[PDB]
Amino acid sequence: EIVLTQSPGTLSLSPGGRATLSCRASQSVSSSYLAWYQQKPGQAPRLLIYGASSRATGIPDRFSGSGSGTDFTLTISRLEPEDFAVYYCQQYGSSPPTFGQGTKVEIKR
Amino acid sequence: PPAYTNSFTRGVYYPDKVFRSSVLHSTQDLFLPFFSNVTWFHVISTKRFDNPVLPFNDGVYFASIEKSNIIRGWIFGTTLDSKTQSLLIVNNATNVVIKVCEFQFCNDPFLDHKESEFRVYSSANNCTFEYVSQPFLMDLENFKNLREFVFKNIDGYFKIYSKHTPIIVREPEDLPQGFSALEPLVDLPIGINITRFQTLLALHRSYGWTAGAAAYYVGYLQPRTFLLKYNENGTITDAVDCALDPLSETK
Amino acid sequence: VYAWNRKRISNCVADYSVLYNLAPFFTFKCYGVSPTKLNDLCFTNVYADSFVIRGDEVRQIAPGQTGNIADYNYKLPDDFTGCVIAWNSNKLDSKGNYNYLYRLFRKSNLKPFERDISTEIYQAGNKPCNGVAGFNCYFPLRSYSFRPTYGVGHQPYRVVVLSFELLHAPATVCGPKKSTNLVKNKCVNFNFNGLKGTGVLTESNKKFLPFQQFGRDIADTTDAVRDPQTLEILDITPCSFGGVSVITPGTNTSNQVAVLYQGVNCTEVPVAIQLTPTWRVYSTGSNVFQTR
Amino acid sequence: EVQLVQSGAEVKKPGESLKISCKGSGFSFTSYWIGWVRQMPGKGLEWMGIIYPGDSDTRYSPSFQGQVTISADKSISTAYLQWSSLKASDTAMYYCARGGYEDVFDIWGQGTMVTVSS
Ligand SMILES: *[C@@H]1O[C@H](CO)[C@@H](O[C@@H]2O[C@H](CO)[C@@H](O)[C@H](O)[C@H]2NC(C)=O)[C@H](O)[C@H]1NC(C)=O
Ligand SMILES: *[C@@H]1O[C@H](CO)[C@@H](O[C@@H]2O[C@H](CO)[C@@H](O)[C@H](O)[C@H]2NC(C)=O)[C@H](O)[C@H]1NC(C)=O
Ligand SMILES: *[C@@H]1O[C@H](CO)[C@@H](O)[C@H](O)[C@H]1NC(C)=O
Ligand SMILES: *[C@@H]1O[C@H](CO)[C@@H](O)[C@H](O)[C@H]1NC(C)=O
Ligand SMILES: *[C@@H]1O[C@H](CO)[C@@H](O)[C@H](O)[C@H]1NC(C)=O
Ligand SMILES: *[C@@H]1O[C@H](CO)[C@@H](O)[C@H](O)[C@H]1NC(C)=O
Ligand SMILES: *[C@@H]1O[C@H](CO)[C@@H](O)[C@H](O)[C@H]1NC(C)=O
């Protein structure tokens, strides 16, 4: 349904800093409460955050749900090795959920 | 001034959906008196149009001789204001738009014949009953077509009998002497009470607002018993009202 | 439940058997009338409702009972017209899911058959209710909080309250009628468009005006009617009638009798003639003569 | 407990109908909504639809409704996704992520890196 893309494709940054994932929705969906997905690197993804701005069940205090409407901007206060992995913004209330472009954190090639 | 003309033999309608063949059935029904004074209102186009909110009373025998539908539909209501739920009739295109809602009404309600409808019903609040069908002016639009209507409301129902016939000559400027029964077109399940009747006139612009030639007659019915002569086909070819004359009682 | 969806039902041919059929629709019990009678009765301005029920609390909000949900979400008089239809929405509400907040903490009890659109935080204590829910003041709506865990306990039920307005206006909602199919040239009872009667039915050659649907003769009996199913027009003639007469040479002069059927066709009468069928009516072998 | 092991990665000759298996455990199928999602190699996942598993009722994704045939058995607690007929284009990562209209992640499968090639 609604196209979801979170800027950027990879936020190359040092761990422990605050960051945001700006998911771009073609149609503004605050009623979606979209289910942010944090893809575990090479593993089965864990839902990053559900409720768009509401936090995920059993998510660390650093992971904070934020953003609504056409732009969901998920705020993570401290980057960790788990943060150094692919993300996804996925529709929660909206059916045919659409996965985001993905975001990644890195420092060196 | 209301020009008063004799009704001659006019205003007869089919009482019910009974096929009666060559039998002289008698019923006491709300009927237009034979050879009765009826007020004639002339609308020729300053504006000669008149849109008085005439009292509906028990019933009305409306007839229009217009060549073009300058007047389309009518407004019926108890008080004809926003608080009152008033029914609307309009012959726009192929839809009657029978709407019964609490309608705020313009002081001079006109429709664009070439609209201005949102002004004539200002408030669409509290809509209850809405029906749309083929236009009530189902007649085709040297002669001038005549559309006769009888409007009644009873038993939580609004009953309309109508018959449309072409008239060849305008020289009489009155209802021609002939017998025609107004068939039952629709029965409206609405049950709102109506005490005053206002014609819905359509004036687009100078065509401030001018239109074609029209003449509409309004007459009031009263209880009366009639001998209706059904024929072998069931059509009421003619009828005699006992009341009018001593001879008529004897028949 | 706090803002439950009042609905109006009109111009309806509605069969309620389908609702009874579904196993999830285990509850269709009616405080108003029997469901079997309901399928036949006609009502107008039918009220239907939309609300989410845990089933643990439905007994409190059940008609004839009052609970804090009933006292706040929806007050309902002890007498209830129509049925309470409850089916499990266990899955759709599970996962969890807390959107359908329903009023449990309001200042005063509400009136029966009333929906409270606006949320009123409980004016409990003398201290002002500033700052929404807080001290001495509590938010009315409680998140319905249905999870897979709450799927079992407080089982989610998709429940509709059906309270028909008891045909105060002309009844606009009811079920199927007029099932029987028609036959011709037979003495049969008929209920054409609800018009009861008995007679022999044949196609009517006589025309009907388009508005005209039924035909009345000089005697005002029914002689023709446009078929409710089809525009085909049926003459209705009363079933054959007549009086019987017995010819006897005297009891002492033998006991043989001759029966005369007055004013009826000989082909029309079998030995089955029904009224007075007790007599064998002899047989066709017995000489049968058609007289004026 | 609620853990889901999917079918292992399998080399598959293109053009045969294969039912991939996703194990279910420690949950009531009606009580816990199951969904279906697949990732083609090297980009975000694609939805296959969500299944009502108590009735084993899978409403497939509009992109994959009829494209793949999804089945599962609540009693056996193991999915049997016919996937219509597996084709060379169907080579993708398949994840048995539980979820409903809310599209939550719940518990994913271990991953099905089926490479449909001879
Ligand atoms: C005439 O005015 C009425 C309302 O004043 C409208 O009638 C509409 O007719 C069209 C088709 O003819 C349909 O959409 C509905 O029957 C009417 N729409 C409504 C009631 O909202 C319309 O404005 C005019 N009809 C025309 C221009 O054909
Ligand atoms: C009354 O109805 C009858 C029957 O419909 C009409 O009589 C026939 O009508 C058909 C077509 O309507 C014609 O083809 C026949 O020539 C008519 N025959 C006769 C003997 O009339 C009749 O025209 C109708 N009107 C009147 C005044 O009788
Ligand atoms: C109608 O009545 C008025 C008086 O009320 C009378 O002057 C007029 O001639 C009447 N109309 C007729 C007889 O056509
Ligand atoms: C009221 O009548 C006057 C007369 O000219 C004019 O404003 C109009 O016809 C009516 N008002 C509206 C708003 O149409
Ligand atoms: C308004 O509408 C409702 C339902 O449409 C109807 O019951 C009522 O009689 C109408 N009029 C008023 C004054 O409420
Ligand atoms: C007006 O109509 C309503 C129903 O539409 C009816 O209940 C009421 O009695 C009527 N008022 C009268 C006849 O004065
Ligand atoms: C006629 O019948 C009576 C009694 O039934 C009997 O007494 C009488 O003898 C009979 N007469 C003849 C002529 O059969």
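The numbering of chain C matches Swiss-Prot: 350-444, 447-624, 628-646, in order.
Note that Cβ sites are derived from N, Cα and C of the backbone, with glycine treated the same way.
Going by Swiss-Prot, these are the annotated features:
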| type | residues | note |
| --- | --- | --- |
| VARIANT | C:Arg408 to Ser | In strain: Omicron/BA.2, Omicron/BA.2.12.1, Omicron/BA.2.75, Omicron/BA.4, Omicron/BA.5, Omicron/BQ.1.1, Omicron/XBB.1.5, Omicron/EG.5.1 |
| VARIANT | C:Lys444 to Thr | In strain: Omicron/BQ.1.1 |
| MUTAGEN | C:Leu452 to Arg | Increased resistance to neutralizing antibodies. Decreases HLA binding to NF9 epitope. Increased binding affinity to human ACE2 |
| VARIANT | C:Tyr453 to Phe | In strain: B.1.1.298 |
| MUTAGEN | C:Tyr453 to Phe | Decreased HLA binding to NF9 epitope. Increased binding affinity to human ACE2 |
| VARIANT | C:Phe456 to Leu | In strain: Omicron/EG.5.1 |
| VARIANT | C:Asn460 to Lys | In strain: Omicron/BA.2.75, Omicron/BQ.1.1, Omicron/XBB.1.5, Omicron/EG.5.1 |
| MUTAGEN | C:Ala475 to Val | Increased resistance to neutralizing antibodies |
| VARIANT | C:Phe486 to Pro | In strain: Omicron/XBB.1.5, Omicron/EG.5.1 |
| VARIANT | C:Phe490 to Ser | In strain: Lambda/C.37, Omicron/BQ.1.1, Omicron/XBB.1.5, Omicron/EG.5.1 |
| MUTAGEN | C:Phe490 to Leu | Increased resistance to neutralizing antibodies and human covalescent sera neutralization |
Take the C-alpha atoms of C:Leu452 (mutagenesis position) and C:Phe486 (variant position) and report the distance between them in angstrom, rounded.
20
When a 10 Å sphere is centred on the Cβ of C:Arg408 (variant position), how many other Cβ atoms does it contain?
10
Can you name the recorded positions among C:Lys444, C:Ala475, C:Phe486 whose CA is within 10 A of the CA of C:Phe456 (variant position)?
C:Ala475
Distance check, please: Cα of C:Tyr453 (variant position) against Cα of C:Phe490 (variant position), rounded to an integer number of angstrom.
10
Measuring C-alpha to C-alpha, could you say which of the recorded positions C:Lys444, C:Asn460, C:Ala475 are within 10 Å of C:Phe486 (variant position)?
C:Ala475
Comparing the mutagenesis positions C:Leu452, C:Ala475, which residue's C-beta has the most other C-beta atoms within 10 angstroms in this structure?
C:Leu452
Tell me, if you would, which residue among C:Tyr453, C:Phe486, C:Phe490 (variant positions) has the fewest other CB atoms within 10 Å in the structure shown?
C:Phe486
Work out the three-state DSSP category of C:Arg408 (variant position).
helix
Quick check for the class: what is the C-alpha distance, in angstrom and rounded, between C:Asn460 (variant position) and C:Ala475 (mutagenesis position)?
13
Sorry to bug you, but what's the C-alpha spacing from C:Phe490 (variant position) to C:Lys444 (variant position), rounded to the closest Å?
23
Taking Cβ atoms only, which of the recorded positions C:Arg408, C:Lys444, C:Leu452 fall under 8 Å from chain D?
C:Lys444
Distance [Cα-Cα, Å, rounded] between C:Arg408 (variant position) and C:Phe490 (variant position):
23
What's the CA to CA span in angstrom from C:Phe490 (variant position) over to C:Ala475 (mutagenesis position)?
11
Applying a 10 Å Cβ distance cut-off over all chains shown, what neighbour count does C:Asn460 (variant position) have?
12
